[PDB]
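Just below is one structure, and these are the notes that go with it.
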Amino acid sequence: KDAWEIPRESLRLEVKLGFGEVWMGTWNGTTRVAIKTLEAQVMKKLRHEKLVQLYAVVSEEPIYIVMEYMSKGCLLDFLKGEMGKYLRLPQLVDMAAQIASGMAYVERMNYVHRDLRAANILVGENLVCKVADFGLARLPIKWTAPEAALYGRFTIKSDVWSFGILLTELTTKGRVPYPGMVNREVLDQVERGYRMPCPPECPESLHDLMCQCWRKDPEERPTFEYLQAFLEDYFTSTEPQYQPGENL
Ligand SMILES: */C=C\C(=O)Nc1ccc2ncnc(Nc3cccc(Br)c3)c2c1
C-alpha cells in the first residue's frame, strides 16, 4: 500500500450519475468528491490545474478511485445539452486552450493520454475544462491517429491528432466526427488522405489548426505547447476581426 490509499469509512457515496459506474460523494465529511468504481499510478505522478485531480485510491476490490469533483459533467454532454445552444466561438476556443494547456503539461512529462476526446474532458464552474480518464495511459478509432489505430504507435503526437478531432466536436456542439461514416470507411478514407472539411461558421484559420493536427506525418503535427499559445492568443493574433454568427 502507498500514501494515496485510504479507508472506505471516510467515503460517503451519495448520487449516481452515471467498465463500471461513477458517483458523487464525500471524503472526510468536509470534502465533496467523485468516485470511479471498477495499475494506474499515472494519475499519481500527474498533477496540473487542467487535469482532473486524483485524491485517493482503494484496493483490495471492490476498487474505488477518488477524483476532484467536476460539477458540470463531461464535455460531450455539456456541448450537446442546453449549454450548446449558447456556446459561441470565444467560449469554445477558450475551452480548447484549457484542454491544450492540460495536454501541454502531459507533453512536458513524456506521457501519452491515448483516449483524448470530448467524452474524456470534464467541465466545471465558470467553463473550466480539465482533462480526465487516463484509461489507457503510458510511457474508438474516429479520434485515433492512423499510425496508432493501425500499428499501436501511440505518442503525444497521436494525442495531438485526437485533439484536432476534439476540435471538431467543440465547434459542431458535440457531433460525432465523420458524419455518416462508419469505422472502416474512416480508416480507409483517411488512409487516402481525406480530412474533415471546415465546420459551418468555423473560421478557415482554426480549421488549419485542425489540418495541421491531422498531418499524415506524426512529427509534422504541432506541439500542445504551440496549440495552447495559438488558442490563447486566437482573437488578437489570428482572428482579430471575429464577429458572432448565428452558431459560432
Ligand atoms: C461524456 C460521458 C461521461 O463520461 N460522463 C460523465 C458524466 C458526469 C461525470 N461527473 C463526474 N465525473 C465523471 N467522470 C469521471 C472521470 C474520471 C474520474 C472520476 Br472520479 C469521474 C463524469 C462522467
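All chain A residue numbers match Swiss-Prot; in order, they span 257-274, 278-297, 310-410, 425-533.
Heads up, header says this was done by X-ray crystallography, 2.5 Å.
Every residue gets a Cβ built from N, Cα and C, even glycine.
Database features (Swiss-Prot):
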- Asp386: active site, proton acceptor (ACT_SITE)
- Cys498 to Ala: Significant reduction in S-nitrosylation (MUTAGEN)
- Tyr527 to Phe: Constitutively active (MUTAGEN)
Look up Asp386 (active site, proton acceptor) in the DSSP assignment and report helix, strand or coil.
coil
Let me know the whole-Å distance spanning the Cα atoms of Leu297 and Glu310; 12 residues are not modelled in that stretch.
12
Please work out the number of neighbouring Cβ atoms within 10 Å of the Cβ of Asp386 (active site, proton acceptor), leaving out its own Cβ.
18
Unmodelled stretch of 3 residues from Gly274 to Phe278; how many angstrom between the C-alpha atoms?
12
For the missing segment of 14 residues, report the Cα-Cα distance in Å between the flanking residues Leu410 and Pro425.
20
For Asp386 (active site, proton acceptor) and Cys498 (mutagenesis position), determine the Cα separation and express it in whole Å.
16
Ranking the mutagenesis positions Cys498, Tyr527 by other Cβ atoms within 10 Å, which is at the bottom?
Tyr527
In the three-state scheme derived from DSSP, which category covers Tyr527 (mutagenesis position)?
coil
